Amino acid sequence: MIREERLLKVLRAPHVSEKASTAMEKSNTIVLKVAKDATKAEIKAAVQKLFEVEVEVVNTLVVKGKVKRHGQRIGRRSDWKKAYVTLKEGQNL
Amino acid sequence: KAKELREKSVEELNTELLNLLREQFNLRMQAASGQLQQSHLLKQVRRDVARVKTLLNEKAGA
Amino acid sequence: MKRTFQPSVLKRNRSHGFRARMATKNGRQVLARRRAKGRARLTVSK
Amino acid sequence: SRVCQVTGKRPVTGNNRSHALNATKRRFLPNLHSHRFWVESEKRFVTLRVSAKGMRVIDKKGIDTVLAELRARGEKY
Amino acid sequence: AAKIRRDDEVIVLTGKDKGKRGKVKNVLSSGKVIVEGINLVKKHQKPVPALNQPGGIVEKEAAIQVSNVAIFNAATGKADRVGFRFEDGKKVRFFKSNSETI
Amino acid sequence: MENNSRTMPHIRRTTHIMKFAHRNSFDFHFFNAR
RNA sequence: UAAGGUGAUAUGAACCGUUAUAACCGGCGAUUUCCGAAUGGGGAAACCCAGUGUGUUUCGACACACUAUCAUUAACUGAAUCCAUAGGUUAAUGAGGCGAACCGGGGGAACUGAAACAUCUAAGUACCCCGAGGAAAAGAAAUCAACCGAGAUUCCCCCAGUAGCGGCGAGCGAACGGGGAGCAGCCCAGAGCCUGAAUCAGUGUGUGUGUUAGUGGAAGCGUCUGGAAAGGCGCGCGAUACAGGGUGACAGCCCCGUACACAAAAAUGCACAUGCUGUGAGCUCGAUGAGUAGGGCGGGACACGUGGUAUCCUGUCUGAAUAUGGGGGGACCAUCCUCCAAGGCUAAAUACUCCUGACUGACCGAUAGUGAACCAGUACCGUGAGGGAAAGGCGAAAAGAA
RNA sequence: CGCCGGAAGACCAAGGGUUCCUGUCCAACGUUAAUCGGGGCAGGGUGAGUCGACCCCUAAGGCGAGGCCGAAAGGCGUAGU
Ligand SMILES: NCCC[C@H](N)C(=O)O
Ligand SMILES: [K+]
Ligand SMILES: [K+]
Ligand SMILES: [K+]
Ligand SMILES: [K+]
Ligand SMILES: [K+]
Ligand SMILES: [K+]
Ligand SMILES: [K+]
Ligand SMILES: [K+]
Ligand SMILES: [K+]
Ligand SMILES: [K+]
Ligand SMILES: [K+]
Ligand SMILES: [K+]
Ligand SMILES: [K+]
Ligand SMILES: [K+]
Ligand SMILES: [Mg+2]
Ligand SMILES: [Mg+2]
Ligand SMILES: [Mg+2]
Ligand SMILES: [Mg+2]
Ligand SMILES: [Mg+2]
Ligand SMILES: [Mg+2]
Ligand SMILES: [Mg+2]
Ligand SMILES: [Mg+2]
Ligand SMILES: [Mg+2]
Ligand SMILES: [Mg+2]
Ligand SMILES: [Mg+2]
Ligand SMILES: [Mg+2]
Ligand SMILES: [Mg+2]
Ligand SMILES: [Mg+2]
Ligand SMILES: [Mg+2]
Ligand SMILES: [Mg+2]
Ligand SMILES: [Mg+2]
Ligand SMILES: [Mg+2]
Ligand SMILES: [Mg+2]
Ligand SMILES: [Mg+2]
Ligand SMILES: [Mg+2]
Ligand SMILES: [Mg+2]
Ligand SMILES: [Mg+2]
Ligand SMILES: [Mg+2]
Ligand SMILES: [Mg+2]
Ligand SMILES: [Mg+2]
Ligand SMILES: [Mg+2]
Ligand SMILES: [Mg+2]
Ligand SMILES: [Mg+2]
Ligand SMILES: [Mg+2]
Ligand SMILES: [Mg+2]
Ligand SMILES: [Mg+2]
């Protein structure tokens, strides 16, 4: 398998948007913010255990951080990974 | 703490380490959904994992 | 008209990148000089 | 390099002095030759890169005495 | 090692409120104290529509320097200075003028 | 080269501007005192 | 050590603590992603791909460890080729890279000066390279002196801009001897007796002292001016403390300190003392560093440019005598004096400061002083090496204007 | 109404890096005004067994265990990579 302490650190947050809420209504897909070095096999095994649902497939993408100018310092936000987790059609959440 | 956890052995410390990481995952989901009012709980659980992993190493490598 | 700077990231890293500087002794003295001056960018890298 | 294996001679620098005493840098090289020496103690020929003066050291000391200082130096033949 | 602490009765030695008495609300890491009814300012407070707080001329206490107050010896009725001595195992503060423990 | 100009940092070689014999409209018949 | 805390811009939120498990400071530990000598292979630095061995498994997979090169030593193997050697595999130990100056060595300019310029100068300087240490190098006379004597090396002041060298031009420039700082001598080229008798190196323990957090630390109010008193006037007190800083204007007595007196659970530097391992002192006898000294030819170093040129070093060619003997005393010979080359080790006086602490200045005060008092080697310029700024001040308190 | 239409249309590589979309603002930036913008501020947006990279294989060429050579630094090159 995997380690359960590895599982307890992969999933970070649920992502909130109009695309994230449309994907749950019509496509049966939750959108999550996951760890940056997480794999698709680690995300699938974490959702099936910590949420106790059945996952069909995981699609991931890396979001690039934006360059913001706070005052006069030119800064940059960090990158993060986003996962599209498709549940099976007998689902929950 | 740190004296109540010195009077447990390695498997009871492994049991408590997993319980602290389960609570740390549940505080993350409440804080990221705008549902956690007591934000001081995030620092407490984080530094108790550091206490348990400190004691596990000074029982094994010592 | 055609000017002198025509950018190419592969030719940039092969000519003055970090491993190109570390490959000869004279390139390693470039990095020692730039560390001694205290520069925020050592090489032309990513 | 141009180094004698027995005596340790190597190129040294000096001057070309002309009749008007113009000085130009030159080198002095050792008179190096590669030569195979018979080792009676081993029934084997050993090739060394020696100067002509280093050949006279071997003729005086013997080839086994010379090869022992070559091991003690850490030289590899 | 601090001579003026919280909840102490102090008297002001310097300024517009010189000679008045009060209790220390808190000590600050700047070397300043906030004393009740001492060093009052009027802050023109802006309104913000959260907090349910409207604006107004609010009167609050400003921090005075800690060397500008002294401990008030209630027995003598004067400003006194503070020393340190070991009664039991532990350090205490006492008044300089009569060597009595605070 | 002029490498640290603060008034014009974008340009290093500027004598095509004010030196008359280096302008693009210089003709060698201006140099007829020969 | 403590009644207050959760670093800053920088508030707020949510909390912790108040007589001791809040926070803060110090010693010893734990953790310590990836890149970088980077070391499992590769690579456009912070990335890509593995091999082997254990352990796990819900059978899909996971977790940990090891695997670079070279040198030295050992083991097992192993050709042409009979013995063998070369080579191969494995194991142990070490090295690698970085760093401001100082040190030793290997190479080594030109501008310039000569009122041109080639010998000469600049200068063995700049620079490049290798190596080492807290210092390095040198060092215990084949040295000087002068018929009297001195006594290893290094550094300082004289000797002396002298004696000399020099297109005898520009320039270069000693030694002898004298005064100081510091002071130290040994070992192998070998046997016998006596053994482990001096010394050194490592470690343990004890003692002393220092460092890495700290503790205590004296004595002032009345009045006038003023926004505010530390100032003016009046009367007191402390001082082994009137160094310094802060506080609403200039404070010995308001605060922090200062003189002085104390402090270590733990780590560590020196100073002895002692335990252990390693080392072996002393007597007699013997021995006294050979392709070397010297020479011819070509160069270089000595203040000394080949000159009448001693002495040292050696690229090349030669080549002795062995204390009944050799080296030197500035061409060379005789006499006399003095010292033993061709093996090695050695503290102090000396050089330097990237860094840490204290203190000082007829040093600077924002176009000055570091390029940089401010988020500066930044913005910006350049393919790159590299170049490189501008920019300090409300008030006592934000009381920063409801 | 006028202009391009083997482009002044469409899709990419290289290069750039959020300029994309939505809301809001108009000091400065835009050679004028601006309610607008590639400007300021906030939020959102990039979903792969089959496309591309990575990967397997090599060219020119680079590096190169041993090796050969060179005052030193280094040069060339075999097996390989
Ligand atoms: N190589 C081109 C550099 C361009 C530069 N701004 C110049 O004026 O030279
Ligand atoms: K010969
Ligand atoms: K090294
Ligand atoms: K010259
Ligand atoms: K001249
Ligand atoms: K001339
Ligand atoms: K002599
Ligand atoms: K004093
Ligand atoms: K004062
Ligand atoms: K000699
Ligand atoms: K001579
Ligand atoms: K200024
Ligand atoms: K400046
Ligand atoms: K406008
Ligand atoms: K314009
Ligand atoms: Mg799909
Ligand atoms: Mg994808
Ligand atoms: Mg960030
Ligand atoms: Mg590598
Ligand atoms: Mg690697
Ligand atoms: Mg190095
Ligand atoms: Mg050398
Ligand atoms: Mg001249
Ligand atoms: Mg010279
Ligand atoms: Mg030495
Ligand atoms: Mg104290
Ligand atoms: Mg001690
Ligand atoms: Mg002798
Ligand atoms: Mg000569
Ligand atoms: Mg001459
Ligand atoms: Mg003589
Ligand atoms: Mg004579
Ligand atoms: Mg300045
Ligand atoms: Mg000014
Ligand atoms: Mg650039
Ligand atoms: Mg400037
Ligand atoms: Mg400046
Ligand atoms: Mg038309
Ligand atoms: Mg933008
Ligand atoms: Mg747009
Ligand atoms: Mg406008
Ligand atoms: Mg637009
Ligand atoms: Mg915009
Ligand atoms: Mg913007
Ligand atoms: Mg592919
Ligand atoms: Mg090669
Ligand atoms: Mg060298």
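From the backbone N, Cα and C atoms, a Cβ is placed for every residue, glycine too.
What Swiss-Prot says about this protein:
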MUTAGEN   A:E18 to A  Binds normally to ribosomes; strongly reduces trigger factor binding
MUTAGEN   A:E18 to Q  Strongly reduces trigger factor binding
MUTAGEN   A:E52 to K  No effect on trigger factor binding
>> Counting only residues 6+ away in sequence within the same chain, which have a CB under 8 Å from the CB of A:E52 (mutagenesis position)?
In response: A:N92
>> I want to check the contact list for A:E18 (mutagenesis position): same chain, sequence separation of six or more, C-beta distance under 8 angstroms. What comes out?
In response: none
>> Tell me the coarse DSSP state (helix, strand, coil) of A:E18 (mutagenesis position).
In response: helix
